[PDB]
Amino acid sequence: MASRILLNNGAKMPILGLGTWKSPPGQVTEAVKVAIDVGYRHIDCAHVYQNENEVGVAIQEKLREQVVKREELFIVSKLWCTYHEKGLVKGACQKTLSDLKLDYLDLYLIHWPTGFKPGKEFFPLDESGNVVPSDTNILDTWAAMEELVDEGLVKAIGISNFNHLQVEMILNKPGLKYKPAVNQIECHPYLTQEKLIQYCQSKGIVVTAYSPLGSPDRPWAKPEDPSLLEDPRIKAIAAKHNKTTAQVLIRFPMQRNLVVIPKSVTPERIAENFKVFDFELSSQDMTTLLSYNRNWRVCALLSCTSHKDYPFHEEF
Ligand SMILES: NC(=O)c1ccc[n+]([C@@H]2O[C@H](COP(=O)([O-])OP(=O)(O)OC[C@H]3O[C@@H](n4cnc5c(N)ncnc54)[C@H](OP(=O)(O)O)[C@@H]3O)[C@@H](O)[C@H]2O)c1
Ligand SMILES: O=C(O)CCc1ccc(-c2cccc([N+](=O)[O-])c2)s1
């Protein structure tokens, strides 16, 4: 297992990164510092997480301390829905750069295919709780992303939560200048994504798997939900390999040629989650884990299900 994967922009991306959604701002600086100390070279960020300043403090300290060189880091962020208007994209990117204390991002993603009305609120609502859409075509948002590459603000651009038809729409964009480098999507044994993954990979788009542990700290968890970390079938595979269940859940996407971004603010878990380059799952293990698919999603919002670009009506 090599540590990086080659992107279609010619750059190499570390296959293991640290997630930061829900990482408390008064814990995430230490989390990122520890992560870098124990080997992480890829951090997954977003403006909507409201903690980029604090992530940036950690990155900057480790750069200043000469623990790692900037060229060795791979920092990812995402354009939030309320900034899909072409005239807002640069400012959104620059705010993220300022907070992260960087002069470029390695990868900048359209966070969701759904554009929302611009304003202070991240989810602008009408009086019934439907999100208020923007009419900016995603192809136009893509053109604005391409400009960021041409201005030196980002080395690569990509997409997140795009379904197969939406990926195809970008790939078929009239006058397309840069293909997406990455599609970042939810992926784990309960949402295995075979069709979408094969399609993206076939087009040279690298897939990043989010919520690989099933996001046990997600705000809307319910007792009746399935639980990857507690599934005795997965625990059994872990026990056989003398690894933790989390380690199996992280190794799984790695062996599908995916990038994976487990989140933790717990130092011992941050280290545990990185110790996944010293064992292999068999083909039988892989097929067994794939068999647990049930199309179960951590991330899908009722408020967006009527948006014309809602991604999860389509089979994939
Ligand atoms: N593009 C998108 O729309 C999108 C959507 C969702 C997520 N993401 C990205 O993907 C990242 C990962 O997804 P996620 O945050 O939803 O959930 P996740 O990585 O699947 O799971 C995070 C949860 O697992 C716990 N955990 C971590 N390591 C563990 C271990 N070794 N043993 C037991 N528990 C462990 C964490 O607890 P502690 O932190 O307390 O240690 C936390 O409660 C996000 O942080 C974000 O960067 C992107
Ligand atoms: O922000 C993160 O990375 C994780 C937190 C989220 C969970 C669901 C989100 C969402 C945003 C826009 C649209 C839709 N939609 O169409 O279903 C969903 S964001």
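A Cβ is built for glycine as well, from the same backbone N, Cα and C atoms used for every other residue.
Here is what Swiss-Prot records for this protein:
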ACT_SITE  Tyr49  active site, proton donor
BINDING   10-19, 211-273  NADP(+) binding site
BINDING   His111  substrate binding site
MUTAGEN   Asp44 to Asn  Reduced glyceraldehyde oxidoreductase activity
MUTAGEN   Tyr49 to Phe  Complete loss of glyceraldehyde oxidoreductase activity
MUTAGEN   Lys78 to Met  Reduced glyceraldehyde oxidoreductase activity
MUTAGEN   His111 to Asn  Reduced glyceraldehyde oxidoreductase activity
Those mutagenesis positions, out of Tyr49, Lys78, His111, that come within 10 angstroms of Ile261 (NADP(+) binding site) at the Cα: none
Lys78 (mutagenesis position) versus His241 (NADP(+) binding site) - Cα distance in angstrom: 36
Surrounding CB atoms that lie within 10 Å of the CB of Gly10 (NADP(+) binding site), all protein chains: 9
Annotated binding-site residues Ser211, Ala221, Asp231, filtered by Cβ under 6 Å to ligand 1: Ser211
Cα separation, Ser211 (NADP(+) binding site) to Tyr49 (mutagenesis position) (Å, whole number): 15
Residue among the binding-site residues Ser211, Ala271 whose Cβ has the most other Cβ atoms within 10 Å: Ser211
For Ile261 (NADP(+) binding site): DSSP state (helix, strand, coil): coil
Cα proximity to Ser211 (NADP(+) binding site), best match among mutagenesis positions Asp44, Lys78, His111: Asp44
Whole-number Å value for how far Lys78 (mutagenesis position) lies from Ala221 (NADP(+) binding site) (Cα to Cα): 24
Spatial separation of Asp44 (mutagenesis position) from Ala271 (NADP(+) binding site) - C-alpha basis, Å: 17
Cα separation, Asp44 (mutagenesis position) to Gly10 (NADP(+) binding site) (Å, whole number): 20
Local backbone state of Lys78 (mutagenesis position), from DSSP in three classes: strand
Least Cβ-crowded entry, counting other Cβ within 10 Å, from the mutagenesis positions listed as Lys78, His111: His111
